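J.: One structure coming up, written as structure tokens, with questions to follow.
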Amino acid sequence: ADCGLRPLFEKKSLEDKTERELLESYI
Amino acid sequence: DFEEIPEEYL
Amino acid sequence: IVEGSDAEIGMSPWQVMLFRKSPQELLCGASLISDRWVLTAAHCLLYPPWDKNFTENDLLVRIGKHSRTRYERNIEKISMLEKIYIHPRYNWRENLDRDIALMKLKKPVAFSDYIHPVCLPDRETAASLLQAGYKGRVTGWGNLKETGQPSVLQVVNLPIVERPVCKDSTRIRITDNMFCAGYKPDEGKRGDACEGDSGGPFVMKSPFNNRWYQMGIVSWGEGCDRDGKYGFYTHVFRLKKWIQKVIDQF
Ligand SMILES: CN(C)[C@H]1CCN(C(=O)[C@H](CNC(=O)c2ccc(Cl)s2)NS(=O)(=O)c2cccc(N3CCCCC3=O)c2OC(F)F)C1
Ligand SMILES: *[C@@H]1O[C@H](CO)[C@@H](O)[C@H](O)[C@H]1NC(C)=O
Ligand code: NA
Ligand code: NA
């Protein structure tokens, strides 16, 4: 149930350096 | 090249 | 990974290194899908043209890693294999069709800041995300060039390519169980998986529920990062009936 949620990122609401590049491609 | 891992895993 | 960058700490906590016991070396990438199951490419375990046919006792799985060669004491976890399961219709003779395998660990791995499973897609996740132009992420400790080796885990974001473009880039027969990704020569951006990255994950972050899903498995490429070539990935959703059958049965 907790799959795909990273302790050091999603769980702390911190984004990694390039995930925004993925989001921008999801038009 | 690879650092030796503890014996227990081998 | 060619033309990638160093991963941040805990950026890919589902990353798994397949490690040969003797001689001690990196064999492939892989991914953590539960506390006892690891997903990889079938060719990482069975490839008769290269005299490769591994048994459980030949290998180790190293989870929570960042450094390629260093033993990351108190961070990484080294696991033994209970059983390897290769797709019964994996086509090693021709095109690596159904290039997938599961490995069951002898004991569950404890989750931490550095160790956490990735999601597997359902039909709706696959339909939503597996679209040309949409980018996924590939990670691994493989070669930095076709013709050295990285100090730490590498990351690259790559767009999924239209099926006709994938087909037209190769003489190999491409099936519905594969997809391809990477930049076109005219895009002015580069990057690819390479030797040593095979079996690792191609992941996407769902914008609907903000979870990471493993859409592909690094399968093959004609060399690495060549202009007009693309990386080929096992279509994880297309093989979900088999994944579920194995996890349900054993
Ligand atoms: C093929 N399996 C067993 C492993 C062994 C080496 N592999 C390769 O694809 C190599 C190196 N490049 C890569 O690994 C990757 C590049 C991009 C992705 Cl994605 S993976 N590319 S290669 O050029 O040197 C190569 C070497 C040996 C075998 C192959 N393949 C793979 C496709 C089907 C038939 C074949 O002979 C092959 O790929 C080529 F056909 F496309 C994966
Ligand atoms: C792989 O090895 C096993 C024994 O460990 C053997 O039964 C099997 O036939 C081998 N497969 C191939 C294709 O060589
Ligand atoms: Na073709
Ligand atoms: Na290319």
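To match Swiss-Prot, the residue numbers of chain B are left as they are there, and the shown ones run 55-64.
Method reported for this entry: X-ray crystallography, 1.6 Å.
Keep in mind that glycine also has a Cβ here, set from the backbone N, Cα and C atoms.
Here Swiss-Prot notes a mutagenesis experiment, B:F56 to A or W, with the remark: Slightly decreased affinity for thrombin. For the mutagenesis result B:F56 to I, L, T or V, the note given in Swiss-Prot is Strongly decreased affinity for thrombin. While the structure shown retains the original residue, Swiss-Prot records the mutagenesis experiment B:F56 to Y with this note: No effect. Under its mutagenesis entries, Swiss-Prot includes B:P60 to A or G with the note: Decreased affinity for thrombin. According to Swiss-Prot, the experimentally introduced change B:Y63 to A, E or L is described as follows: Slightly decreased affinity for thrombin. According to Swiss-Prot, the mutagenesis experiment B:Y63 to V carries this note: Decreased affinity for thrombin. What Swiss-Prot notes for the published mutagenesis of B:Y63 to F is this: No effect.
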J.: Any idea what the Cα distance is from B:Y63 (mutagenesis position) over to B:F56 (mutagenesis position), rounded to a whole Å?
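T.: Rounded to a whole number, the Cα-Cα distance is 15 Å.
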J.: Around the C-beta of B:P60 (mutagenesis position), how many further C-beta atoms are within 10 angstroms, looking at every protein chain?
T.: 9
